[PDB]
Amino acid sequence: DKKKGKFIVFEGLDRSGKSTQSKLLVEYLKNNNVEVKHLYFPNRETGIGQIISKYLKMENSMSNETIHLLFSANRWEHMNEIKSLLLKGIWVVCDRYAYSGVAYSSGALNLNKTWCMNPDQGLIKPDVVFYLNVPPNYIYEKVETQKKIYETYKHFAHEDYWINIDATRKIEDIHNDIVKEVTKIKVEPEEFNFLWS
Ligand SMILES: Cc1cn([C@@H]2C[C@H](O)[C@@H](CNC(=S)Nc3ccc(Cl)c(C(F)(F)F)c3)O2)c(=O)[nH]c1=O
């Protein structure tokens, strides 16, 4: 029944260095003989993710609710896999999750926050979210849009699982900070928890 692996999500704006730091953490975990799967959302695992790619390339004109639900569906299609890995003691490091879903739809597309949160209710909750904080300053690439998304990400800032990381600092120092925070996580197995608990 118990979750044995740890689940770490990285969030942040498009440029914030999510993928660099997530890659570095994976490498650190592996170097230490911790088994780990590196995942990212959205992905192209099935046809759901293929439609999402066409959206982001602005090749289709999909409505805001339709795309929002495809992003959430792409997370749901991964829950079996993520549950099974964590049950086995394999850690999961994931680049973006439901927090992106809410921040981008509610920030960029002006969808109601609660409506945006609902379809991700019940997803596995991560142990920690590292939010790679880079203030936006001078699809979605316009700084005003980035600022809207930045503002909505603040909806999560007060939560205990949410770890703000100043991602303007040196790559090595960011990595050391993330390793420092990972070493604080409880080592013992625990019950699975779920969004938005
Ligand atoms: C997991 C998730 C992510 N996002 C956004 C949209 C996109 O998936 C990501 C922001 N990064 C982007 S838009 N990268 C990007 C930039 C340019 C281009 Cl062309 C592309 C593409 F190749 F995918 F099209 C991708 O975060 C969402 O809006 N909702 C979600 O649920």
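Since chain A takes its numbers from Swiss-Prot, the residues it shows come out as 4-141, 152-210.
Determined via X-ray crystallography, 1.5 Å.
Even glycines carry a Cβ here, placed using N, Cα and C.
As annotated by Swiss-Prot, dGMP binding site applies to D17, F74, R78, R99, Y107, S108, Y153. Neighbour list (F74 (mutagenesis position), Cβ cut-off 8 Å, at least 6 residues apart, same chain): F44, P45, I55, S103, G104, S108.
Secondary structure at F74 (mutagenesis position), as computed by DSSP, is helix. Annotated dTMP binding site per Swiss-Prot: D17, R47, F74, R78, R99, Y107, in sequence order, evidence recorded as experimental evidence.
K21 (ATP binding site) carries a helical DSSP state (H, G or I). Non-local neighbourhood of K21 (ATP binding site): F13, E14, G15, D98, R99, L135, each in the same chain, at least six residues away, with C-beta under 8 Å from its C-beta. Under the heading ATP binding site, Swiss-Prot lists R18, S19, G20, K21, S22, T23, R182, citing a large-scale study or a structure entry as support.
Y43 (mutagenesis position) falls within a strand when secondary structure is assigned with DSSP. Here Swiss-Prot notes a mutagenesis experiment, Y43 to R or L, with the remark: No defect in catalytic activity.
While the structure shown retains the original residue, Swiss-Prot records the mutagenesis experiment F74 to A with this note: Loss of thymidylate and guanylate kinase activities.
DSSP gives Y107 (mutagenesis position) a helix state. For the mutagenesis of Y107 to F, Swiss-Prot gives this note: 4 to 5-fold decrease in affinity for dTMP and dGMP. 6-fold decrease in catalytic efficiency with dTMP as substrate. 65-fold decrease in catalytic efficiency with dGMP as substrate. The structure shown keeps the original residue.
For the mutagenesis of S108 to T, Swiss-Prot gives this note: No defect in thymidylate kinase activity. 2.1-fold reduction in affinity for dGMP. The structure shown keeps the original residue.
What Swiss-Prot notes for the published mutagenesis of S108 to A is this: No defect in thymidylate kinase activity. 1.3-fold reduction in affinity for dGMP.
Long-range Cβ proximity for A111 (mutagenesis position), meaning a same-chain Cβ under 8 A and a gap of 6 or more residues, is found for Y153, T158, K161, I162. The annotation that Swiss-Prot gives for the mutagenesis experiment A111 to K reads: 8-fold decrease in affinity for dTMP. 4-fold decrease in affinity for dGMP. 439-fold decrease in catalytic efficiency with dGMP as substrate.2000-fold decrease in catalytic efficiency with dGMP as substrate.
Taken residue by residue with DSSP, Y153 (mutagenesis position) is part of neither helix nor strand, so it is coil. In Swiss-Prot, a published mutagenesis experiment is listed as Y153 to F, annotated 2.5-fold reduction in affinity for dTMP. 2.6-fold reduction in affinity for dGMP.
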Among the dTMP-binding set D17, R47, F74, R78, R99, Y107, as the record gives it, the longest Cα-Cα distance in Å: 19
Candidate nearest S22 (ATP binding site) in space, where candidates are the recorded positions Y43, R47, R78, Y107 and distance is Cα-Cα: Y43
Recorded positions near ligand 1 among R18, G20, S22, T23, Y43, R47 (Cβ under 6 Å): none
